[PDB]
Amino acid sequence: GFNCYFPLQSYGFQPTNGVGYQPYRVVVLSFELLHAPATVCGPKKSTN
Amino acid sequence: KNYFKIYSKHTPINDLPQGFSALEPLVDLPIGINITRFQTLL
């Protein structure tokens, strides 16, 4: 009603939008250091 | 044992044998749980 709105809105994504309104996929990598064993480690720099 | 780790050895017997052996590591990893009590899963 007046000054009452559903809090969510849709993004009207179209290929015709300028770049700032084109959709972007965002993935954020949150890296956690817990008491748990580390389990996520990059490759080992081994040699001959 | 407490972080939490497990060692084991499985051998046949024929109410424990009067002997000695040393157990090998089975599980080794922290979880953040205070273990003061335990129960088996049947």
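By Swiss-Prot numbering, chain B shows 195-196, 200-211, 215-242, in order.
Header entry for method reads electron microscopy, 6.0 Å.
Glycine residues also receive a Cβ, built from the backbone N, Cα and C atoms like all the rest.
According to Swiss-Prot, the mutagenesis experiment B:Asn234 to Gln carries this note: Increased resistance to neutralizing antibodies. According to Swiss-Prot, the naturally occurring change B:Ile210 to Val is described as follows: In strain: Omicron/BA.2.75. For the naturally occurring variant B:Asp215 to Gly, Swiss-Prot gives the following note: In strain: Beta/B.1.351. Per Swiss-Prot, natural variant B:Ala222 to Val is noted as: In strain: 20A.EU1.
Annotated features taken from Swiss-Prot, shown on the structure.
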residue  : record               : DSSP (3 states)
B:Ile210 : variant position     : coil
B:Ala222 : variant position     : coil
B:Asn234 : mutagenesis position : coil
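Of the recorded residues, B:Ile210 (variant position) and B:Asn234 (mutagenesis position) place their C-alpha atoms 34 Å from one another. Note: the Cα of B:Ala222 (variant position) and the Cα of B:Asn234 (mutagenesis position) are spaced 27 Å from each other. B:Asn234 (mutagenesis position) sits 31 Å from B:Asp215 (variant position), taking the Cα positions as reference. Counting Cβ atoms from all protein chains shown, B:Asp215 (variant position) has 3 others lying within 10 Å of its own Cβ.
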